[PDB]
Amino acid sequence: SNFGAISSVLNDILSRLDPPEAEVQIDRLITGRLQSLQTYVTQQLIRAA
Amino acid sequence: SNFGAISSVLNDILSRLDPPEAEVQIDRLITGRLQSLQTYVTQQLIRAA
Amino acid sequence: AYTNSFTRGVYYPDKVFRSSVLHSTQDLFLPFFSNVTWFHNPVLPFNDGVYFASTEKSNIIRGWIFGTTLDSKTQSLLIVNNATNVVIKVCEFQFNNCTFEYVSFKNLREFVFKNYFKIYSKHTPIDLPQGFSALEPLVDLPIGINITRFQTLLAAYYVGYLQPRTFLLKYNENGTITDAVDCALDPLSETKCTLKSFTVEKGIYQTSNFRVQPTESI
Amino acid sequence: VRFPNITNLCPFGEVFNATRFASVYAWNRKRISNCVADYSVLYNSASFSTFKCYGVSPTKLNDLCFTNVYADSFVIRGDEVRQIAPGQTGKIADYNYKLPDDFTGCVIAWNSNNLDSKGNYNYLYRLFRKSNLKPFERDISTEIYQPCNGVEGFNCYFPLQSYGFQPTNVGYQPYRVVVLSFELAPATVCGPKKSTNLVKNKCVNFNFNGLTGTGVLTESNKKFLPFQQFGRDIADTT
Amino acid sequence: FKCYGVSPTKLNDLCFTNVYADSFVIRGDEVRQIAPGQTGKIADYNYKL
Amino acid sequence: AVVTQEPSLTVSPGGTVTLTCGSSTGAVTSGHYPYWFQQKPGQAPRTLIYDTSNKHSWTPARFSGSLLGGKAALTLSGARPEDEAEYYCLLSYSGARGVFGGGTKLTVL
Amino acid sequence: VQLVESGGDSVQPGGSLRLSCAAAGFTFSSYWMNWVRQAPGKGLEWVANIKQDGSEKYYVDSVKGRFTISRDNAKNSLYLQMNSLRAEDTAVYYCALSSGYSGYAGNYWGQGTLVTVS
Amino acid sequence: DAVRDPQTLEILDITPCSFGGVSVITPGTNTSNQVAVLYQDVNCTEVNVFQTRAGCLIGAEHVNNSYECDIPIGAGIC
Ligand SMILES: *[C@@H]1O[C@H](CO)[C@@H](O)[C@H](O)[C@H]1NC(C)=O
Ligand SMILES: *[C@@H]1O[C@H](CO)[C@@H](O)[C@H](O)[C@H]1NC(C)=O
Ligand SMILES: *[C@@H]1O[C@H](CO)[C@@H](O)[C@H](O)[C@H]1NC(C)=O
Ligand SMILES: *[C@@H]1O[C@H](CO)[C@@H](O)[C@H](O)[C@H]1NC(C)=O
Ligand SMILES: *[C@@H]1O[C@H](CO)[C@@H](O)[C@H](O)[C@H]1NC(C)=O
Ligand SMILES: *[C@@H]1O[C@H](CO)[C@@H](O)[C@H](O)[C@H]1NC(C)=O
Ligand SMILES: *[C@@H]1O[C@H](CO)[C@@H](O)[C@H](O)[C@H]1NC(C)=O
Ligand SMILES: *[C@@H]1O[C@H](CO)[C@@H](O)[C@H](O)[C@H]1NC(C)=O
Ligand SMILES: *[C@@H]1O[C@H](CO)[C@@H](O)[C@H](O)[C@H]1NC(C)=O
Ligand SMILES: *[C@@H]1O[C@H](CO)[C@@H](O)[C@H](O)[C@H]1NC(C)=O
């Protein structure tokens, strides 16, 4: 998923943008992927209960 | 709720702002509303337990 | 005269190898069990793209012409198979100022012509036989030609139209598409696409949402 | 590093060093394919007044590889150069040359006062149009803008107006603008890099047609079809 | 019937603070002076816009 | 109902031109909605400028419908041999009873 | 946008002559119709005009009371009749189409018709 | 919930336009490809039709005889 990023692939962001802009696109993927793990972990803990 | 957006009303954002800005304000409403559902669902699952 | 298109009109949507997988994709595909007009010459609409198929014994059909006027004035796309080779040109043909040029019943030939201009095809031995196969990209034409109508150049042939419908495509072990589900054909197909499977177990599944739309404004 | 072993360079000279440029109302386009695009010449050259990239970095262009490169060539006034960008409005951005808000490519421009200025009125722009253009849309029409019907007059005009380029004009001097739109399917135009010896059955840092990552490369029996460039897993990863 | 700051066909869609009606009689040749940017006997000495 | 013009102007190729026109009374403004015409031998007069400064589609953009110090003008940013012609001005007055100037002959050296 | 003007001929002084202009390629009753004359060796002289709907007519004072304009919107044409035509009034008459702000001066011109008085 | 008409002194209720989930009721596809469709919490005018509290069921035959529940719909209906 892109989560608002120009690309879902981290390597494609890094190979295309300089840090001042690449970091913005990466933050969009970090928020989405971190949120995905938080959702996943919450579901694993509830299911585990 | 606005969730940091210019307006809580999606139709207001779409009619008031051109797409380059409207999309940003919409992303804020999506994050807030999607997050609201995640909060709701987590609570329903714990309560269900 | 019309024929039942059955399950034909599927092609590889991209140039990526996949195998042993059910992949959901949306593209311009022929709808399943659609209206394909049966011909045995006229200038037909092109719309979003065209599904073309033919059955031949003497190879009467040689080519196609695509354009907006189909008579000089602007560029038209002429694709003709003659004796030993295929000639493709986009000149301002009267039926100059050429920007692109290239030179390369028992027979069932299937083609997809869609918008640059992409041509997909399949040729197998055999009114339009029922069965399933997927067409593959053969010719990429970087021409930029605006097409609203096309003419078939002469055997029988069938013409259908592509629609932006979602399909679930089944890739076998060798990465060949062997089956497909038209997600907008019927409620069972919707269930199959929803569950990402060609098999649906006994039960009740929520696949969509019904909503009444407004008509007049007050 | 692996690229198709192409020894032919992309004809940027035929775009950037052209003897004549198109009018902005009818900007021309050349499709660049089956070649090696050396972008160090365009980036390092001091002849350019500006070199601004939006979806790519101007210094990564040599590492990147594209499936289709388009060069849009036209002449405008210096004070209109700022309109050749995504997210813009204005006489050129709306009626002569519009870039998509999600544009991927580089806008390169330079002062051509010593080449195009005379007054030189061979460069035209649209002053009037019924509606805004779509991204990369071009249209040639002399239909009178409004109710007049074929008769030019008060409150109705011929759509095109000329630029008056004179050597003594900076905001009113001519600028040559070339926009390189980058479509990112099989590799068609890659940067000025050599292919290295392939190493397999070892952990390597690889670049295949601009696609990069870390992993072990091995021989396989995957039944790739003749038209396919790469494959994907169940997880839709390479 | 000519409008300068607004389109003459949007007058019923628009809303304004106050409007004033300046009502007078002049000679036909001087009607052309009742406009912004004009000069002349009326535009300069009687009724300037 | 009197309009005057400079009888003639000679311009070197590539040189600029200032053709002038005006009324014997008041001053020329946009309220006179001035017109300029070009006539070549054997041809009908062709309008180049209308309503002060609007240029026609058939008129080379080298021509400019500018105003000067209470006078109408038709100027060139660089004259060419093809421009040799008699030029005429027309001003409106109290109504649609315009008056032409005497004519200004433009030649190229 | 074509203006076709005719009626010019060799006539005697003290008589009269009716000239006419037909519109082609455009709507007649949407524009003002002008008349201009040019004596050989001389500049342009304003002669007359007429409003789009024929409700108003304008003349240069020098032809006032002698020149009359009428039109037929169903034929896309207008006529100019000049009475008490003088020997001095030798000129090419031109039809011109006015689409400008006031309608007082033409933008499009016809080829002209020659009136010679002897 | 309701609005006063600005011209006529009457009060009108505003009922949301009918909507709901759509479910497909099916035997396994290894037995039959015949299906019935349930429109959840809607009437049978907006959409062999059986109206139940759970929604408008189209394609299923209404039978007087009860049986053990196989594929549940809701509100006592299977
Ligand atoms: C073709 O379309 C017509 C309606 O125009 C329809 O009656 C006919 O049954 C269709 N034929 C097929 C094979 O679907
Ligand atoms: C293609 O041609 C049709 C007229 O046949 C026109 O209406 C349409 O806008 C054109 N499309 C493009 C992209 O030029
Ligand atoms: C096919 O047509 C082309 C038309 O340009 C012609 O040049 C070519 O020779 C033809 N092929 C054969 C085998 O004659
Ligand atoms: C080809 O281009 C020329 C201009 O170079 C044009 O005059 C000619 O009419 C065009 N051909 C056609 C069929 O229009
Ligand atoms: C894959 O191709 C091989 C021949 O190369 C064939 O024997 C095998 O049956 C094919 N597998 C499938 C699923 O078709
Ligand atoms: C244009 O010409 C100059 C030499 O005058 C050369 O150095 C430059 O690289 C050329 N530009 C391109 C894109 O080839
Ligand atoms: C509007 O006018 C109608 C008569 O046409 C009248 O019956 C109604 O009560 C009026 N409503 C208001 C708010 O004045
Ligand atoms: C599906 O039906 C086939 C017979 O057509 C049978 O052999 C197979 O075991 C059945 N599978 C299941 C899960 O019932
Ligand atoms: C709505 O459903 C009720 C049963 O609950 C029925 O009596 C009524 O007639 C239905 N209305 C419409 C429009 O179908
Ligand atoms: C149930 O039986 C009654 C007669 O007692 C009949 O009227 C009704 O239609 C039947 N309903 C169904 C679903 O069979």
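We number chain B the same way Swiss-Prot does; the residues here are 968-1016, in that order.
Method of determination (from the header): electron microscopy, 3.4 Å.
Note that Cβ sites are derived from N, Cα and C of the backbone, with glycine treated the same way.
All protein chains shown were included, and the count of other CB atoms within 10 Å of the CB of B:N969 (variant position) stands at 12. DSSP gives B:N969 (variant position) a coil state; it is part of no helix or strand. Swiss-Prot documents B:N969 to K as a naturally occurring variant and attaches the note In strain: Omicron/BA.1, Omicron/BA.2, Omicron/BA.2.12.1, Omicron/BA.2.75, Omicron/BA.4, Omicron/BA.5, Omicron/BQ.1.1, Omicron/XBB.1.5, Omicron/EG.5.1.
Quoting Swiss-Prot on the natural variant B:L981 to F: In strain: Omicron/BA.1. Look at B:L981 (variant position): DSSP puts it in a helix. In sequence order, B:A989, B:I993 constitute the residues six or more apart from B:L981 (variant position) in its chain with CB-CB distances below 8 Å.
Around B:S982 (variant position), a 10 Å sphere centred on its CB holds 10 further CB atoms from the protein chains shown. According to Swiss-Prot, the natural variant B:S982 to A carries the following note: In strain: Alpha/B.1.1.7.
Cα-Cα distance from B:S982 (variant position) to B:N969 (variant position): 16 Å (rounded to the nearest whole number).
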